[PDB]
Amino acid sequence: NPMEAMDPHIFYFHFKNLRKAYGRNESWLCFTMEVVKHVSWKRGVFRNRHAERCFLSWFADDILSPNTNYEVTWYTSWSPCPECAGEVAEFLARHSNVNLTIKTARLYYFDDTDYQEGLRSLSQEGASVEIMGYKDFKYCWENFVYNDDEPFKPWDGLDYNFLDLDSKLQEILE
Ligand SMILES: [Zn+2]
């Protein structure tokens, strides 16, 4: 049961890539899906069973069909946990017709090895693991938030937090 959009206050409270936002237990997942049978399109928001597993259950039980290809993009407030990463990498291993890109606002909560191995496993199976930049936050603000046509005001330190998280992710996936 995915909702169409979230409240702007919720979006700013959960998608901040700052330090305080690491105390946020909730996890949110925006998604865009291109269904190519040769073509339909979907998009929506899941929240936390974590949000990744929710998307897998809904998508597998309600959308999936052979002779159909899927281009899926996730915008997650948290990087997937090792269990979710194993389940998603397993799912992709068994569904070659599904191509997944994961863009995350925050990495792991602490410097755990099994989180790094989860991300690396996701990448070995063909999933694109990336950090959310300003363009990604703006896109989410336009397409998954009741923005009331107000423009996206980024928070302080967004870009430097991106550069740090992207250097870290480069060190994880190399
Ligand atoms: Zn998880």
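To match Swiss-Prot, the residue numbers of chain A are left as they are there, and the shown ones run 190-227, 231-240, 248-373.
Method reported for this entry: X-ray crystallography, 2.3 Å.
For all residues, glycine too, the Cβ spot is worked out from N, Cα and C.
Classification of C280 (Zn(2+) 2 binding site) by DSSP places it in coil, neither helical nor stranded. Feature annotation from Swiss-Prot assigns Zn(2+) 2 binding site to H249, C280, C283; the stated evidence is experimental evidence.
Per Swiss-Prot, active site, proton donor is recorded for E251. All protein chains shown were included, and the count of other CB atoms within 10 Å of the CB of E251 (active site, proton donor) stands at 24.
The Cβ of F258 (mutagenesis position) has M222, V271 as same-chain neighbours under 8 Å, each 6 or more residues away in sequence. Per Swiss-Prot, mutagenesis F258 to A is noted as: Resistant to HIV-1 Vif and reduces Vif binding but is still efficiently incorporated into the virion.
Shown in sequence order, the list is empty: the chain has no residue 6+ apart in sequence with a C-beta less than 8 angstroms from the C-beta of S264 (mutagenesis position). Annotation of the mutagenesis experiment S264 to D in Swiss-Prot: Resistant to HIV-1 Vif and reduces Vif binding but is still efficiently incorporated into the virion.
Among the mutagenesis results in Swiss-Prot, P265 to A has the note: Impaired interaction with HIV-1 Vif protein. The residue drawn here is the original one. Taking all protein chains in view, 6 other C-beta atoms sit within 10 angstroms of the C-beta of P265 (mutagenesis position).
Under mutagenesis, Swiss-Prot gives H294 to D with this note: Resistant to HIV-1 Vif, reduces Vif binding and abolishes incorporation into the virion. Of all Cβ atoms in the shown protein chains, 16 besides its own fall within 10 Å of the Cβ of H294 (mutagenesis position). Following the DSSP three-state reduction, the secondary structure of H294 (mutagenesis position) is coil.
Mutagenesis annotation in Swiss-Prot: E324 to R, described as Abolished interaction with HIV-1 Vif protein; the structure shown retains the original residue. Within 10 Å of the C-beta atom of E324 (mutagenesis position) sit 17 other C-beta atoms, taking all shown protein chains into account. DSSP assigns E324 (mutagenesis position) to coil in the three-state reduction, outside any helix or strand.
Looking at Swiss-Prot, the entry for mutagenesis of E324 to K or A says: Resistant to HIV-1 Vif and reduces Vif binding.
Here the binding-site residues are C280, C283, and the one whose Cβ sees the fewest other Cβ atoms within 10 Å is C280. Neighbour count (other Cβ atoms within 10 Å of the Cβ, all protein chains): 20 for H249 (Zn(2+) 2 binding site). Note: the Cα of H249 (Zn(2+) 2 binding site) and the Cα of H294 (mutagenesis position) are spaced 21 Å from each other.
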